Amino acid sequence: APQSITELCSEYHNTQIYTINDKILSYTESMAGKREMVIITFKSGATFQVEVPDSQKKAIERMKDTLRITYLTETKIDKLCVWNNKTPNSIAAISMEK
Amino acid sequence: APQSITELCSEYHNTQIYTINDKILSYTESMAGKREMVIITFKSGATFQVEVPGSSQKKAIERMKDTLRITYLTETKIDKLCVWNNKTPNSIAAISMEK
Amino acid sequence: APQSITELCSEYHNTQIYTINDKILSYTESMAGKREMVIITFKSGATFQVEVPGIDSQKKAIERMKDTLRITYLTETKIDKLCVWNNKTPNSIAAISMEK
Amino acid sequence: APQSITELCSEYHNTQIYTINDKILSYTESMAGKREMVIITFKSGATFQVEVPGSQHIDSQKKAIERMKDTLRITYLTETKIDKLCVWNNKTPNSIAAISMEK
Amino acid sequence: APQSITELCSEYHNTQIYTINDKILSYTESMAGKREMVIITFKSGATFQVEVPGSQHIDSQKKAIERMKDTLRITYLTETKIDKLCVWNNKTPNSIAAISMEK
Ligand SMILES: CC(=O)N[C@H]1[C@@H](O[C@H]2[C@@H](O)[C@@H](CO)O[C@@H](O[C@H]3[C@H](O[C@@H]4O[C@@H](C)[C@@H](O)[C@@H](O)[C@@H]4O)[C@@H](O)[C@H](O)O[C@@H]3CO)[C@@H]2O[C@@H]2O[C@@H](C)[C@@H](O)[C@@H](O)[C@@H]2O)O[C@H](CO)[C@H](O)[C@@H]1O
Ligand SMILES: CC(=O)N[C@H]1[C@@H](O[C@H]2[C@@H](O)[C@@H](CO)O[C@@H](O[C@H]3[C@H](O[C@@H]4O[C@@H](C)[C@@H](O)[C@@H](O)[C@@H]4O)[C@@H](O)[C@H](O)O[C@@H]3CO)[C@@H]2O[C@@H]2O[C@@H](C)[C@@H](O)[C@@H](O)[C@@H]2O)O[C@H](CO)[C@H](O)[C@@H]1O
Ligand SMILES: CC(=O)N[C@H]1[C@@H](O[C@H]2[C@@H](O)[C@@H](CO)O[C@@H](O[C@H]3[C@H](O[C@@H]4O[C@@H](C)[C@@H](O)[C@@H](O)[C@@H]4O)[C@@H](O)[C@H](O)O[C@@H]3CO)[C@@H]2O[C@@H]2O[C@@H](C)[C@@H](O)[C@@H](O)[C@@H]2O)O[C@H](CO)[C@H](O)[C@@H]1O
Ligand SMILES: CC(=O)N[C@H]1[C@@H](O[C@H]2[C@@H](O)[C@@H](CO)O[C@@H](O[C@H]3[C@H](O[C@@H]4O[C@@H](C)[C@@H](O)[C@@H](O)[C@@H]4O)[C@@H](O)[C@H](O)O[C@@H]3CO)[C@@H]2O[C@@H]2O[C@@H](C)[C@@H](O)[C@@H](O)[C@@H]2O)O[C@H](CO)[C@H](O)[C@@H]1O
Ligand SMILES: CC(=O)N[C@H]1[C@@H](O[C@H]2[C@@H](O)[C@@H](CO)O[C@@H](O[C@H]3[C@H](O[C@@H]4O[C@@H](C)[C@@H](O)[C@@H](O)[C@@H]4O)[C@@H](O)[C@H](O)O[C@@H]3CO)[C@@H]2O[C@@H]2O[C@@H](C)[C@@H](O)[C@@H](O)[C@@H]2O)O[C@H](CO)[C@H](O)[C@@H]1O
């Protein structure tokens, strides 16, 4: 199994790593029908989503949990692995340090 | 998909954006039958619910209630709410926070 | 829908509103068989439960209420009011409101 | 219903109240097959477990077991002072039935 | 039941105890399909995973995997010192079976 976000990311098609190296500027969360999604934003101008939604179901909910608490604690994100065939780019993985 | 709360809100009928720019004044939570809901309040005088589940959105209602609770307790400044205004109190569809 | 804990409370029989205006003094949680409950306590001497499960909507709510009491206790968050069923010993929590 | 941990404890066979009046010294959590459990420790020398869910447990206890493990983790992380533990003492380590905290 | 992480580690095959006595350096989490996993990293050079749920996991492990990942995240965010890890050493990276923290 991969031992880093970059390794994991290189396994998938239509992905790229973003080096964020920053805390989340804004956190948006919606329960509107067909837009049950999370949107985060950075002062870089970068916008990301956790897409509207079976072990992936639990993982999707975990990701949204992680982004929320990461925003609330002002935790510095190292990288994001995102799918770049979506607008905004959809999050596949997150890494944080230190 | 939408890239902001304002864009998301615009996709829907009977919605409006409230600018809060404030922390939540009060959090109310009920487990009473037929009223399994949260109610939040602001010093502006605004009152909103997350509304009782009824006829993918089920986990989202739960997440919103989660978010509002931790937001209240940490006194986190809410930016905007997107709400349905065909209900009283207005029902939350989306929330945004900026740091 | 109701707009406050007081309005909500007045929709049900065998309820009343206690004005707590204080943090939780003690938190007790049990996983014993048929006593899967939370008990909370205040300086006033008041004692309340989240009572053992008997609707499908309510099961998720009972669990949330217990989550809420726990973190309310750990953060020393002032409870404004409790809406409670007074046909139980101790009184059983239907709703909670929090404001400083 | 019982109105205190002591009252509740007295309702079951093979239980006692350990008065702890201290924070958790160590939290141990396992996802190893058939030992999906939590062990907690105090500087008194006390070791306790939340038992693995099994045939001795009724359906209603399953969500409660998960809750108790939640509480112990957050209790450990926050250095929250535990007042009493109600434990079953026919297990090794003693098994947590209930916990109480006072501020 | 075992009364410590080392005792627990000794009930299983293909396990070893890593003594960390350190907070987590990095936390990585993925919802990518077939890689629904968490990876953690320490200053010592060590790397660990909580592996994707799979056929090798029994049904009681499913909630424990989710819990282990909940624990690691919050451990990372609070900078809480991890004492020991019980890891399966027949996976790369080593897979977490148990965790202990002490202060
Ligand atoms: C309001 C807000 O936060 N964002 C809105 C904004 O976002 C785009 C802009 O910020 C531009 C900068 O001109 O960058 C777009 O991203 C590029 C990306 O650029 C690189 O990363 C960004 C963050 C900057 O640092 C650039 O200097 C970098 O070159 C390219 O590498 C990538 O290949 O293509 C996208 C172009 O789409 C921002 O787009 C958003 O964020 C990125 C990460 C994607 O997820 C994309 O889908 C998002 O839309 O402007 C857009 C409209 O263009 C929206 O209004 C955003 O809300
Ligand atoms: C005490 C308390 O918190 N809430 C009770 C109160 O709520 C209403 C009042 O706060 C009035 C004051 O004018 O505004 C209502 O909202 C209006 C809204 O007003 C605008 O926004 C509020 C926050 C204020 O800042 C106003 O000055 C603004 O003009 C209008 O713009 C909107 O179009 O219509 C509503 C009323 O229909 C408050 O209503 C509550 O909160 C809003 C956001 C909705 O969710 C609404 O459904 C709520 O009722 O009075 C009401 C009864 O009028 C209840 O007793 C509340 O509990
Ligand atoms: C030790 C402890 O915390 N509780 C034990 C105690 O609890 C009862 C006492 O604290 C008495 C003291 O008068 O009050 C009971 O509550 C009354 C209630 O009194 C009013 O509210 C409380 C908060 C106090 O402020 C009183 O001074 C107030 O006047 C009345 O409002 C109500 O009509 O009647 C109840 C019960 O008669 C305490 O009862 C407990 O808490 C209340 C809120 C209910 O949930 C009730 O069911 C509880 O038993 O004594 C009991 C046994 O009587 C147990 O030993 C508690 O552990
Ligand atoms: C390493 C560690 O933390 N614990 C290991 C230890 O645990 C036992 C010791 O701490 C002995 C010391 O004699 O006490 C055992 O508990 C007794 C209990 O003793 C009293 O309470 C403890 C907490 C201390 O304060 C003692 O000084 C007190 O005398 C007796 O009162 C009771 O009647 O019987 C128990 C034993 O059953 C400790 O046992 C552990 O903790 C208790 C609370 C139970 O849950 C028990 O099952 C635990 O084993 O030694 C054991 C060896 O079996 C393990 O190595 C522990 O990990
Ligand atoms: C970037 C990063 O953090 N880690 C990458 C790194 O990890 C390996 C290295 O850090 C080497 C350094 O020699 O150690 C490997 O672990 C050994 C282990 O060594 C002992 O533990 C480490 C942490 C050090 O403190 C050593 O001094 C200790 O002696 C031996 O005990 C064990 O028998 O064998 C492994 C060799 O695989 C690190 O391996 C990673 O972490 C361990 C715990 C396993 O989980 C393993 O699967 C991991 O790969 O290099 C590897 C690839 O070589 C990856 O890129 C890591 O991400």
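The numbering of chain B matches Swiss-Prot: 22-76, 81-124, in order.
If you're wondering, the header gives X-ray crystallography, 2.5 Å.
Each Cβ is built from the backbone N, Cα and C atoms, and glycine gets one as well.
Annotated features, as they stand in Swiss-Prot:
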type	residues	note
VARIANT	B:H34 to R	In strain: Isolate 240-3
VARIANT	B:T96 to A	In strain: Isolate 240-3
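With respect to Cβ neighbours within 10 Å, the variant positions B:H34, B:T96 differ, and B:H34 shows the lowest count. For the pair B:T96 (variant position) and B:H34 (variant position), the C-alpha distance works out to 27 angstrom. Between B:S76 and B:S81, the deposited model skips 4 residues, and the Cα atoms of these two flanking residues are 12 Å apart. The DSSP secondary structure for B:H34 (variant position) is coil.
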